[PDB]
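Here the structure comes first, spelled out in structure tokens, and everything after it is commentary.
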Amino acid sequence: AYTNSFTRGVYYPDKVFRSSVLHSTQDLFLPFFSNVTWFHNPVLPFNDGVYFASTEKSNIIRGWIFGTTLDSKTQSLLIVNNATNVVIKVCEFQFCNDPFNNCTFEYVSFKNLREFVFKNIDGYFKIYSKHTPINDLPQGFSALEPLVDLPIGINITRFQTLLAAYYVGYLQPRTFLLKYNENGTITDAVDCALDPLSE
Amino acid sequence: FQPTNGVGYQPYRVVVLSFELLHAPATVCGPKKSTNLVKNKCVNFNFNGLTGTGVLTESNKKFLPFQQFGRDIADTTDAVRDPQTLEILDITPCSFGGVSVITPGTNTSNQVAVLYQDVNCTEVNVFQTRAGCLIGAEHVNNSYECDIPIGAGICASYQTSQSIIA
Amino acid sequence: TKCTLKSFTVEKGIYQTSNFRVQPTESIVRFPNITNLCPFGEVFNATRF
Ligand SMILES: *[C@@H]1O[C@H](CO)[C@@H](O)[C@H](O)[C@H]1NC(C)=O
Ligand SMILES: *[C@@H]1O[C@H](CO)[C@@H](O)[C@H](O)[C@H]1NC(C)=O
Ligand SMILES: *[C@@H]1O[C@H](CO)[C@@H](O)[C@H](O)[C@H]1NC(C)=O
Ligand SMILES: *[C@@H]1O[C@H](CO)[C@@H](O)[C@H](O)[C@H]1NC(C)=O
Ligand SMILES: *[C@@H]1O[C@H](CO)[C@@H](O)[C@H](O)[C@H]1NC(C)=O
Ligand SMILES: *[C@@H]1O[C@H](CO)[C@@H](O)[C@H](O)[C@H]1NC(C)=O
């Protein structure tokens, strides 16, 4: 299946603060009016990023799975919310073909829209997020504030999903034009290559 | 192992730290230096990542809870969030400018008066004007035709024993 | 002024000779509160080797 992500998927590309100034930045962004592979379980590729979204009711979507060969003999990340905290590992736990050991990291800590973004820039993990109430992907604009960072340097090519609806995009290297308001909040953006008026 | 041997057979504990390095962010690192904070002086700073020289002053900008820097329309550093106590500072380049030697005719006199351009000369008889601050010139409340123009409506001239007036 | 004009006499006017520049007083360095130190007290101070 397919659907059309109208205007979503803009994340603060850096840490500076700019007030009421139009800036033009080039990075990996989700192209405007793209297709998102509407879903309702299997593995997927990790071309250069993701735009995992969701519209859940009771936290049916839990976590994720990453990694190149997705089992032993090559490392593979993990993220889970097992009703306690977001346990993170880079271990080689045998990846069951239907899920729901010598490792070098660890960590332990429709009305929702858990928009997320994932990037393996320089092989290390980078996560953004924005958790918005809603009441079938709505239009509207909202930026993404970074919340985590993992210095792993693992080699990722593929990922998966654990267990409402969720979607998937793919980031691409496109130039935008961001409208910081006075508070420094991204308020609007223009895709710099969509069509002649935008150019 | 007996406590009353010599040192030769006497037990010793050994720990061997094997420092290994790969293409990793290398988080296992020792404490960095941290000096106390001084404001209102042209100091040579190095905040968490970035460096430079300026005159740090307490500010009133409101960063977002995750931002750290600030920038102008021309992409220049302007504000820094202090990593220890989260108060936002500003950054002003400590002043510079030019030196200009006013003279009447050397034929007339050897006395001059200097004008430092665009400073407050409180850290640089002594007069503060709108174009700089003038050193070595009386102030009159009268008005005449312009003799030696200076800027922003100030003209100085040599007048009566005599001296230089502005 | 004379040395910039290449003259021993200068007529009435205003001339520019040099440049003003405040110098940096001192250095300052800031970094986040260094906490979470290594549990080296766990391997050196351990019970049994
Ligand atoms: C992408 O979206 C367009 C418009 O919705 C659709 O026509 C197309 O089939 C979708 N898939 C691909 C691979 O282009
Ligand atoms: C990592 O440990 C596994 C067993 O847990 C072992 O088979 C493997 O050889 C080890 N890797 C290296 C590089 O020593
Ligand atoms: C991952 O594999 C690619 C080629 O498939 C290689 O260029 C890259 O260096 C590898 N990275 C790591 C961390 O092994
Ligand atoms: C900016 O921040 C202030 C501080 O809470 C808030 O009251 C205001 O709604 C925000 N937005 C605008 C546009 O002022
Ligand atoms: C200028 O200098 C000449 C000699 O060099 C002198 O005779 C004359 O009086 C001077 N005039 C003034 C106005 O100083
Ligand atoms: C000169 O410095 C003092 C102290 O910093 C300040 O109060 C004063 O306003 C300054 N002068 C001008 C003209 O701003």
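Swiss-Prot numbering applies to chain A: residues 27-66, 81-140, 164-172, 186-211, 215-242, 263-298, in that order.
How was it done? The header gives electron microscopy, 3.9 Å.
A Cβ is built for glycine as well, from the same backbone N, Cα and C atoms used for every other residue.
Quoted from Swiss-Prot, the note on the mutagenesis of A:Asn234 to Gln is: Increased resistance to neutralizing antibodies. A:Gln52 to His appears in Swiss-Prot as a known natural variant, with the remark: In strain: Omicron/EG.5.1. Annotation of the natural variant A:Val83 to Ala in Swiss-Prot: In strain: Omicron/XBB.1.5, Omicron/EG.5.1; the original residue is retained in the structure shown. Under its natural variant entries, Swiss-Prot includes A:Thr95 to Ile with the note: In strain: Iota/B.1.526, Mu/B.1.621, B.1.1.318, Omicron/BA.1. For the natural variant A:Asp138 to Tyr, the note given by Swiss-Prot reads: In strain: Gamma/P.1. Annotation of the natural variant A:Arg190 to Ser in Swiss-Prot: In strain: Gamma/P.1.
Locations of recorded Swiss-Prot features on the structure.
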residue	record	CB count, 10 Å
A:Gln52	variant position	11
A:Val83	variant position	14
A:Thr95	variant position	19
A:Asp138	variant position	6
A:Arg190	variant position	16
A:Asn234	mutagenesis position	12
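Using Cα positions, the member of the recorded positions A:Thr95, A:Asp138, A:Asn234 nearest to A:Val83 (variant position) is identified as A:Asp138. Here the Cα atom of A:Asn234 (mutagenesis position) is found 23 Å from that of A:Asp138 (variant position). A:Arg190 (variant position) is 25 Å away from A:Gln52 (variant position) when you measure Cα to Cα. Cα to Cα, A:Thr95 (variant position) and A:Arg190 (variant position) are separated by 7 Å.
For ligand 3, the recorded positions lying close by, meaning a CB under 6 A from one of its atoms, are A:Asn234; the full candidate list was A:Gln52, A:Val83, A:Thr95, A:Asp138, A:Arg190, A:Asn234. Between the CA atoms of A:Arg190 (variant position) and A:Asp138 (variant position) there is a gap of 23 Å. According to DSSP, A:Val83 (variant position) is assigned to coil rather than to any helix or strand.
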